[PDB]
2 protein chains.
Amino acid sequence: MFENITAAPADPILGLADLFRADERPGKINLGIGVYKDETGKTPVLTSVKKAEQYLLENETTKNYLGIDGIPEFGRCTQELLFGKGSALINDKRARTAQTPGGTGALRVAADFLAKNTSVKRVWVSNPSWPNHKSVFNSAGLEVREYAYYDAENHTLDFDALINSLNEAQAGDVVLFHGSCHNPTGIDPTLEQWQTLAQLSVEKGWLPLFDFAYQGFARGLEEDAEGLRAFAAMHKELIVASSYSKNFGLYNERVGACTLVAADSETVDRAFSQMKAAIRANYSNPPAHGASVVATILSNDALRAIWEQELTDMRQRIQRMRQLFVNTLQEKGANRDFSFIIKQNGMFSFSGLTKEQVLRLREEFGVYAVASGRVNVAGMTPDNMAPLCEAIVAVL
Amino acid sequence: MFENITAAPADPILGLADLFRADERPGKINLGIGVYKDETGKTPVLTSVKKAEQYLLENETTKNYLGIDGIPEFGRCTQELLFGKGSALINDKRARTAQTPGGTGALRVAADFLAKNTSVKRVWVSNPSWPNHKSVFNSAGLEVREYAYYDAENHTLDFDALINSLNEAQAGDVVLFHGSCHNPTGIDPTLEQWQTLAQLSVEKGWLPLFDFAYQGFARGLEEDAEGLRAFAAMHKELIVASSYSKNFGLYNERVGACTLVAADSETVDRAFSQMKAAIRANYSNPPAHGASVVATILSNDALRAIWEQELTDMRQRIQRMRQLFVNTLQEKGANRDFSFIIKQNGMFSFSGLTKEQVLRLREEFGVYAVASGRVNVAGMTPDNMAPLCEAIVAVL
Ligand SMILES: *Cc1c(COP(=O)(O)O)cnc(C)c1O
Ligand SMILES: *Cc1c(COP(=O)(O)O)cnc(C)c1O
């Protein structure tokens, strides 16, 4: 019965790793990764999570099942992290949150929930977007469309072209927004554009679906959430998928939440129960480890202070590197003006190199980027910074 | 958009917990649970897993993403646990295994994989079966049918009636077998009946789907697998979902694997890639914690020896309790002959009480069982054993 089965197509991101872990050139550099790396080239366990894990090892007495929605604490801290302390939404009991296996698990859960309990048929995802967004949505049965976003020429957010592509979006359609650090491009709407996008959404009838995967990496934990909070203020409904994989360095523990907000308590509840049933037919209940670690940190003044600083360092390292990158080029040749790399947020951004320029980089020079010219800035160190720009300038 | 949403129906198993955690009667007893409990009424963390977790805390240097299939070690030990050491299947490179979030996550993953890459439309699950089996299958789009199993009158496995219901099963149909400790009833096919069921499956063209959730609880780790191994010997294809939640007491860490076997290397591989793509659109990659704990134990002679003993104790406690149960009744009144409870395997079995007898138990006497009359034997202790049978005999 499996003899007819077709090879699944490689992922070139997940498929890119291999040739790196096969190349030999000494200079070898991997800027196609999706995780953060410190100045020494490693993806360390935060000190704060190591402390929370010792606590757990000592205080855990059972590994019995969590509820289907996970750890209550975890759910609350998330809501507070996302919407804020004295939020009208939290006080009105308008939000229910489900602990989920990774930001990805949250997306799929919203997907299966939306797919089977509502009349949603389409989801619009920004033009360049995290490639896996589409696949998560298709597998639920939903159709994915694309709205315009990135100005190929100006390396900016085309606000008009974006809106112009969102008028073809009808009422009960789900629009997907990246809360901060746009995954492929790093270009984020300003606060005025989020307020504008919020208003259009209210009039037009769209159902917002926020993907928060890097809270804390553009400007901070609170600032990074103003857009999401601009919508939360005028919308009666919205869904939000967050991940704690990149901001807690908890990648393989699968920590993320899927938050659902309705018009009032009775509704978020009724709707939440169907969400529970979706989870229940998927993985049954969430993995306690990484999430126990996050509830513990966030609810301990001591540990939380340390984590904030660890987040801040990470964020500051990337900012140190975007700047050092746009400079070393200016010194080592650099035809073009890469000044745009600066103030593009998060670990990524499009270099703007052609697909053929990337190949040449990876083949002669041994620098590994995603064919889209997307580079992970956190994979740059002061040490490899120089050969890196020298091999880029050697291709334009 | 969520105002039309319908209340999801309660789970009465997951919905049964509540009224227990609300009742007041001192004598209060919960035999409707799904987890194991020791003689003191607790679900402890094994000593072996506590040791493996200290190891991890000390030796882990990163929490970076696992592959989509998880931890290789974990995959190998599983294969060896399931098929055996010098297995033709392992040596021929005929099996690929994916670490998954719980036995439930494995089921869904097989489900989405089967749903989208094969011409499977139906799945047959034993008559009384783990209720969540159906929901996992429906959500993939597959249809669930039911084959006969349990002799209401004899408290036995109706071998004929079973087979008689499996002739309506056509060629590319998936038949689901519980490898050991049938979830609701505890009745397991003997080795001759597994060999017979294997042969029928080969001639008729069915695709076996084994659900192993209690390996080690009926007779042992190896014996519990002879059925599965009887099929593995004649089948060119078969799928197996295993869970490590009940045998490692790792309930909330979501540890389970989804094993896929094809006719040969090239095929299991091609097919495996599509399975990877299913996982990839679901949760992206598996939680490392509970699975790291299992690879570490299983690959350490010291720790594995301790675990085996802990498994053996659990298994022996349940056997001590089935026997003590069928006896205390014989002493305290007992109309009927419950001698059938003895040598019914695992933590469960049907008491054979009518749905109205269960209600009366739970309402007057404060004993909590699932309406199907299913009782968890591991929730019985020598201490509560006496009031328990006294309140049962008070209802017949
Ligand atoms: C990383 C990422 C996710 C997936 O998160 P996991 O937490 O690893 O599942 C989802 N969305 C975006 C935009 C991401 O960058
Ligand atoms: C417990 C159980 C499962 C689910 O296992 P988890 O590992 O908790 O997902 C699946 N199948 C059967 C028969 C079970 O008893």
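Determined by X-ray crystallography, 2.4 Å, according to the entry header.
From the backbone N, Cα and C atoms, a Cβ is placed for every residue, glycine too.
Noted in Swiss-Prot for the protein shown:
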type	residues	note
BINDING	A:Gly34, A:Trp130, A:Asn183, A:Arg374	L-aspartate binding site
MUTAGEN	A:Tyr65 to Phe or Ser	Slight changes in activity
MUTAGEN	A:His133 to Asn	Decreases to 60% in maximum rate of the overall reactions in both directions
MUTAGEN	A:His133 to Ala	Slight increase in maximum velocity of the overall transamination reaction between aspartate and 2-oxoglutarate
MUTAGEN	A:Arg280 to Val	Reduces first-order rate constant over 25000-fold
MUTAGEN	A:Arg374 to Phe or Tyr	Second-order rate constants are reduced by >5 orders of magnitude
MUTAGEN	A:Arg374 to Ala	Reduces first-order rate constant about 10000-fold
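The structure, with features from Swiss-Prot marked on it.
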| residue | record | CB count, 10 Å |
| --- | --- | --- |
| A:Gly34 | L-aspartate binding site | 21 |
| A:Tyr65 | mutagenesis position | 21 |
| A:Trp130 | L-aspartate binding site | 21 |
| A:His133 | mutagenesis position | 20 |
| A:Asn183 | L-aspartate binding site | 21 |
| A:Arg280 | mutagenesis position | 19 |
| A:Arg374 | mutagenesis position | 21 |
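Taking the Cα of A:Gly34 (L-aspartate binding site) as the reference point, the closest of the mutagenesis positions A:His133, A:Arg280, A:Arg374 is A:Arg374. On the backbone, the CA of A:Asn183 (L-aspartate binding site) and the CA of A:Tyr65 (mutagenesis position) stand 34 Å apart. Excluding the listed site residues A:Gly34, A:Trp130, A:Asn183, A:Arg374, the same chain places A:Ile13, A:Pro131, A:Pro184, A:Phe348, A:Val370 with Cβ atoms within 8 Å of the centre of the L-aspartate site Cβ atoms. The DSSP secondary structure for A:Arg374 (mutagenesis position) is strand. Checking the recorded positions A:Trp130, A:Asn183, A:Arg374 against ligand 1, the ones whose Cβ sits under 6 Å from it are A:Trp130, A:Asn183. The shortest Cα-Cα distance from A:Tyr65 (mutagenesis position) to any of the recorded positions (A:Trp130, A:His133, A:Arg280) is found for A:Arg280. Note: A:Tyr65, A:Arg280, taken in sequence order from the recorded positions A:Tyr65, A:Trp130, A:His133, A:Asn183, A:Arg280, have a C-beta within a distance under 8 Å of a chain B C-beta. A:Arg280 (mutagenesis position) sits 37 Å from A:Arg374 (mutagenesis position), counting Cα to Cα.
In this structure the alpha carbons, written CA, of A:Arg374 (mutagenesis position) and A:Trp130 (L-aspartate binding site) are 11 Å apart. Annotation note: A:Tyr65 (mutagenesis position) sits in a coil segment as assigned by DSSP.
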